[PDB]
Protein chains: 4
Amino acid sequence: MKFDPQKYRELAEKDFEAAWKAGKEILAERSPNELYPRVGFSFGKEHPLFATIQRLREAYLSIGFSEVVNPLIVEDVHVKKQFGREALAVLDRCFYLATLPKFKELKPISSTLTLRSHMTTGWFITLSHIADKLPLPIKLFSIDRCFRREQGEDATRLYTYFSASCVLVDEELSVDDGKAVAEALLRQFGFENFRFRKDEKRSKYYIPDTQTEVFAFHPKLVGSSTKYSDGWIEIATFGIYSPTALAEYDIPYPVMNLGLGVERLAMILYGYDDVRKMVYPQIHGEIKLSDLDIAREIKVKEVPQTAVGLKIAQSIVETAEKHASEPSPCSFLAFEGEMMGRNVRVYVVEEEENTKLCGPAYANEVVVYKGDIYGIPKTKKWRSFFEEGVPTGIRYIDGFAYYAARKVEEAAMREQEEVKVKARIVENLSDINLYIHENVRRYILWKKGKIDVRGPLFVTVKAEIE
Amino acid sequence: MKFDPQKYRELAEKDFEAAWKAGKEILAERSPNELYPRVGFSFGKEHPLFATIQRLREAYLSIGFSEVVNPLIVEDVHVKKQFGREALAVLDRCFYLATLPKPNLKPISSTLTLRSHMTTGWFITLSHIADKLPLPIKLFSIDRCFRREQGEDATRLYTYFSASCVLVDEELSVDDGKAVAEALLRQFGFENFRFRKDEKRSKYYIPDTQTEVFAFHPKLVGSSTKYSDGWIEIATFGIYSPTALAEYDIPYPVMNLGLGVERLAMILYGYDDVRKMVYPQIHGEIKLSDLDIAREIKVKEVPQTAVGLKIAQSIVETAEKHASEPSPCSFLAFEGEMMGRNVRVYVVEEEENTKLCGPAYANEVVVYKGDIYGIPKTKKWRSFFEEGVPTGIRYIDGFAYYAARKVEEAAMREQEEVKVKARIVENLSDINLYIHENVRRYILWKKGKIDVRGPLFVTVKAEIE
Amino acid sequence: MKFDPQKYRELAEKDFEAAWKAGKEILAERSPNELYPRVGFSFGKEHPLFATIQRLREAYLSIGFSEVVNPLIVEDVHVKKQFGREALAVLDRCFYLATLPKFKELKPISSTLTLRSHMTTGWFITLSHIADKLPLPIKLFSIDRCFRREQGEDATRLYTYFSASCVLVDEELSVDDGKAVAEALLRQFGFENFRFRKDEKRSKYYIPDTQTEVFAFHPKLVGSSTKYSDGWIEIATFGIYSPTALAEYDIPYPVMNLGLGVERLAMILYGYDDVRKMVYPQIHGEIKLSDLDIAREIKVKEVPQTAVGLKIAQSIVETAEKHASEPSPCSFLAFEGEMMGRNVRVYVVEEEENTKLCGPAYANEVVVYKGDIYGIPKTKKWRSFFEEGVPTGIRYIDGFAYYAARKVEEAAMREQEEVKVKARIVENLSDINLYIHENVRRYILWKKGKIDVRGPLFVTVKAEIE
Amino acid sequence: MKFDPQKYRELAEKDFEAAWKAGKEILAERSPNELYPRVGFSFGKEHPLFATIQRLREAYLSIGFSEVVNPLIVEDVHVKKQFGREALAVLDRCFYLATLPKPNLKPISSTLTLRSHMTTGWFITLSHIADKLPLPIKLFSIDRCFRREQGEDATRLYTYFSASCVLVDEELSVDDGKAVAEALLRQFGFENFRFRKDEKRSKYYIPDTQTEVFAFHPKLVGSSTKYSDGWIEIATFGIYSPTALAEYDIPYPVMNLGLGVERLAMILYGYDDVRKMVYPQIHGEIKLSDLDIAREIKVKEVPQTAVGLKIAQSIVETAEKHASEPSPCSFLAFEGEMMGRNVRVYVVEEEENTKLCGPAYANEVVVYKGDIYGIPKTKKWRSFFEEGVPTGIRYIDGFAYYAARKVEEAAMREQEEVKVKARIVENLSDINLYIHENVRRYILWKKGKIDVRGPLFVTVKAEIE
RNA sequence: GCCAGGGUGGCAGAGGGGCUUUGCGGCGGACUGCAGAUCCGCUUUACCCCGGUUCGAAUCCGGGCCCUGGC
RNA sequence: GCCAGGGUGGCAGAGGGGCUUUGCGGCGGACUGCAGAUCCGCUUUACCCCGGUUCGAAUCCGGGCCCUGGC
């Protein structure tokens, strides 16, 4: 609550300790669902692919390459100009844009247009307009989507993917330029060593013998459940465009092209093994809450609506903790004072005999651990659950005590003169006045986790209002 | 050059002042083409589309939304499940993927479509989580979409970027959309918002929730465009219709807001034509600055010898003061030895009535607004000299280097005497300067001009002993 | 509210239009304080200094310099080693660290320790440990705080400040290296042209004649209320460290040092003219809300707590708009239905005669504009206010109507049989059932802005419950 | 090299296959020191402290807090207004600023102090806004603080970075602090939190609000440190006491959370000693990789002529197969002309019983774990060859270049015959290789070794006609 | 840094060795009023900081800052 | 891509031309019970996709995918 600067200055200057100890008055007194972990700020997370793409952007930028957007939709006449005869085997792995003619009848009519199968198809077009018109060397990059049909599968390969590519245009170029660029780039993503082998594919658009495959060594990978056990993985490729191809676009200068698969680099930088689970987690049921998250989701259902009632609840737990061993039958006044224009007396009791006030589980605490919600007691048997899971800070009596106080509160509204609520055996969270949204309940089942809140609460509260 | 600390330590515990002035001996002596601005670092420049995308990724994150990647390639049955009746239409604006049959031709269409808007992918994505994650759910995604519009590029482009988000919760209203729109747009500097109901009342959104958002950005008022009052339509949103949602087993309202990246990036980076902003190479937008072109203007022939330079420096020297003398006359500029052969360097003129040096000997090469000029440093030209970039190379300079190098060629061939002249400058070559074919080919393309002319009329004589 | 996937699928497949038009049921019906602009998400803004420092970090990184932290607290023996005799005039502008000896007695005892007056004092120390031990050239930078007492002022200069400095260590160096580096850096912050003049200060730690001052041309500045009218401003300096100084630390190689004032570059990149107002806005009363922000802060005080009551309020405005011209006296039933276990009749009226039901301002709307809150009517006289300020979307009758409905709601609780609330003349927001937090009210006064909500509302509501 | 498109266009409309194989003529022919890894780009690496600061600036922004700059230099009366009684103490840990009096000496202290914690600056900053801005107010600041601790650097450092925030509102509790702590720490990968009351109950926070926050980070379990169970104290917070607040006319509770950057950055980047993480130069942490040192191993003398190379390539060639032949013997490696003078190049050996080439002629120079080795490619060495970086230069190579260049020196001096030998390699020089003084001085400093040894025993004979 | 007029209450604005403005504005309040009102009550009695002069200084003097007509 | 055993309900698990498992689990419910229970009710009657065989296929055949003992 707010307070008075002057009053506190004038009292603190005379009796500082008083003022200080009094500061407590300005703090908010919280009802159960307003207490950490039940309260929390949140923040947006970012997807591993896009994190990687942005990193890659900064990687190429820092080594002097400039950003560019190449043509994505291209007349397949360009694959023919770039591959020669091999051209027809490349277009078999491509997609053609088809449209709908000018109702329920209509059917897609293919066209000549394609969706680039790789950044190269467009580098040519883009380079043709500026290779002889810009100061040399020209260093450009583009990280963007491409398409390539893959044996009609999502498992053998996704249909779309990102390629982080670049091009170096200079008068004098050797394969040592791709190597120099491959290293200056990967070394920023943590790789420490590199090996370059010649690609047996020897593609028509690359000067023969320049098409190199690049292997990098990454620490994170060493001793990994994968095959990249030794830390080495093929992470990129490159070459020097053929003059035959450059001609078809009238490019007079030699051009080094080095590109890389973004999906794979993300899998490495963020620890994934299944490309599809990495980019499409939701769709592949790869969702997950943390114990912390689930604990925050366990809420108290019935809660006293009066400052008086909160006290009443406090008192029932207060006096239940003390006299939790008084053999039955007994009774104690937990709270007496007035609420809602009338005096009230609330008592903790046990009617049955040959036992004690509170059952042997009244003090059990609800704690989340490795995905399940347990209703357990702080025993040297549940040490791990309490030291590793996250304790909700609610015990059976706590949940009950709030139930009770809400009841006696409702009574003193319905004018009634007496109300006595009692808890017997606990089968589930409901019996402890504790709930969780229907979505969290489904996440838990979907995830094959359990709710295990059971026990002998046997706690009774008698109230008499006037 | 490297030095010795003790030397300087003691060499100055004695007399500081001289030790200090001595330091200059450690500085590199630069030959003409190793001098600013002919030397410089460069760096990557990013593209405005992508910068904007990134700015949006951050803008969505700072307001709670987590990033997701939505299905791009989709069976057209999804568009049918989401639009219902009007679906027949909607599909005429999408593309379908076709493929070449494995002959033992013509591409054979399939039932797969490229998403025309992000919504097609959102329902799919949400069906796996909307019932198992704590509410609210706030997801977003800036990604590519494909749309055929008539079949023109001035109308719109085939591919574009959508920056959109979904907001799953138990109780939503058109107000949640407005709130989000503001939180996101305020971060790009928009100051005021106005919402209006979008007439097209699409069937995928609850009736009357589809809203069009207008925003006032200060950059825009005064705009050489029609956003002159500063307002512009920049986004749209709606709450999905349970008709569509129910098709995916999503049991809660879902707000969907989205905004076109291209329009935003054009506002932010100041572009008027989308295709010029996105594909500036393909649309002739290449652009070197003045400082960049100056950087490219180099001295063609330079003296390799240490004395080769001390020479041209003198040729340029004496001919600077005695440039005015009348013809004929001749001053001795240099004398010493190179390639182990003592020589004498002379600045001269033979003809009569004229003078030693033409009147353009001290004209400096300077770049301004894309053109390379060769002009004298007169008040008539201050603007060019003070807002353009002066190459630092004058007509004599360009020359004195060609001279001092031609004598170095005399000594190499045992020869005994050589005399190279200089009269009328019709260009850069004539002044011993060049620019690489690509920058020349650039200056042409950008319809720019080189104007290096003038009366140099300065001759050099030297004979190697 | 949530809904049923199956029920909606099975009805939409048969009668799509029905389902669709029915979708409206799942939308939340909002009470007045839950309507935009009264609702809004927010986000953290960043300070111009730190934005700039981070930009500068990326600027040096992209041009191949590496990050370093230099010594900030230094034995003044280092100024003596670096400046020679000029050393004592440099330490007069410095701060010495003083401590408190080992109560109320105690007094600070100076020491030999200083707080670097510039990044240079520390570059020497840092460079001594690695100039001969690392591959050449060495490119390092550091953007960090420095101190320099300035004639006992905050106006003539702040005592602390950031310096974004760097060093180039190579065997061969000329002043053309500082120029090349000054440009590759500034060109990233938008400057397009540069001029370098020799600094008359000719400082002892720089090889004579190398200490260059750097002037850059920036567009943003052209035609500016400043002196940088022409777009040129001195933005950095540089030099080549003296061998005399390098020796004192045993540095054998030549070193180029170029640094820059971060505060000034921020002022340019974010449009400020007073350094102190830029870094310490709060302290200099430079705070500010937007009309949008203030509009969001105008809340409705008394609000119906029953779905029934919201309707009642809706009806009073409903029937007040229609019959707002019926000469007095008159009366109309606005709403009749039951609320809280009893039937209720609410009427709009005017008891006085020779006028009409509603006053001539009942429809005035509260709109924020250029900082003041106005209670005005959509007249071709207030076009600008409505087209430029931000309309709250609340008019006198709206605020009142909610008051009323809350009253009749309270009545039907106190069992009462009749209640009649009436609005006469409006002097302020209070009279329209509209408030603003005490802080926003103070911001408005502090900012010298006004609240101008006046007018003849004269609206009456009679209710009769049973 | 540049080429002609028509040439290749037609030159292949005829026979593609050959036009393709022809392209290789456009590739640059690289001399030894222009080959990978002797060539490479480099780039700036950022410092872990500053990266962490930046990561925190983002972390605070994504949770609502706006950035502010707080007063650093402050009159000690503020510490007195905020701590009250215990203020006497608190000031003994701060520094005071002293200055030299303008003689017509010793520094004269003033009453100004460098802030030891961020709180000293927060009250000042908040007094101007806590009553005039809409609540809540959420501010933060990652900046420098000064603190004397005993007078040791192993204990703590004099300066450090504080990442802190304030949260002004009408109703706060210890819960707001925990919530914020989680929102901020979760973004650095901490998964579980435990809060405990800080015993020191400082007077600037309401009694019993001062909390110590412990967080579980997965990197930390297994930790070669004592955070082995993964938990660590990483931040602290409290709600200010109105005793302090009232001194500034702030009428609302204020939550203050703060966390040390240095500890966080050490966790994130894996450092055990703060001063080694912050000042790695001053504490000998310089570190070149293997690939970086390989890059620095260069061929000292290289043949300038085009044929100068075609030569050494052959010297290296024939001596590769016929390396095994017994002594004496002699093979003709090259014959053609350079500097316009036909010559013959021979690989030979005179002595007896031995062989042409020593047995270490094919030893490759490779870098591994900081040391430069000269070893043969045997299974005994795979680990070195497969995890280190092979310079690509073998003993003969290093040599054949020295040879082919010594004959180029024979032709330059009109001479007619020269013969250079090669026996026992005691090092890098002996194999015609060098590393710059700085990398050598580095390898020493990092107590690393160079091991270039072996029986080369290979001699070259050639006579220029 | 050199000559000079000067630093008054939230804004404004005269003034002047002791009491002393005034306007705007504000906030509290009253009203049979159908439009931006009317009226009563309201300040921390305000005159930068350090010295001097005096019984007394915002008013006088010295200095030091703070705006300037400035060189 | 080549040989072969094969793809059963949320998990598990036999089976087999028509009816047909079963265990775990779940959810709904009852209880005088002081600790993780007891009992009644509960499935979309489940057997990948396209053809064939048949009056009838999850059960038979051909093909196509999906795990494999694989070359």
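Note that chain B is numbered according to Swiss-Prot, with residues 1-104, 174-534 shown in order.
Placed from the backbone N, Cα and C atoms, the Cβ positions cover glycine too.
For reference, Swiss-Prot has these:
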BINDING   B:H186, B:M187, B:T188, B:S231, B:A232, B:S233, B:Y273, B:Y274, B:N325  substrate binding site
MUTAGEN   B:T423 to V  Shows higher activity than the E418N/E420N mutant with both suppressor tRNA(Opal) and tRNA(Amber), and the activity with tRNA(Opal) and tRNA(Amber) is almost 30% of that of the wild-type SepRS with tRNA(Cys); when associated with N-418 and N-420
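Annotated features taken from Swiss-Prot, shown on the structure.
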| residue | record | Cβ neighbours (10 Å) |
| --- | --- | --- |
| B:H186 | substrate binding site | 21 |
| B:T188 | substrate binding site | 26 |
| B:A232 | substrate binding site | 24 |
| B:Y273 | substrate binding site | 26 |
| B:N325 | substrate binding site | 23 |
| B:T423 | mutagenesis position | 15 |
If I take the Cα of B:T423 (mutagenesis position) as reference, which of the binding-site residues B:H186, B:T188, B:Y273, B:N325 has the closest Cα?
B:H186
To the nearest angstrom, what is the straight-line distance from the CA atom of B:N104 to the CA atom of B:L174, with 69 residues unmodelled in between?
11
Can you give the largest Cα to Cα distance in Å, as a whole number, for the residues B:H186, B:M187, B:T188, B:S231, B:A232, B:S233, B:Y273, B:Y274, B:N325 that bind substrate in the record?
18
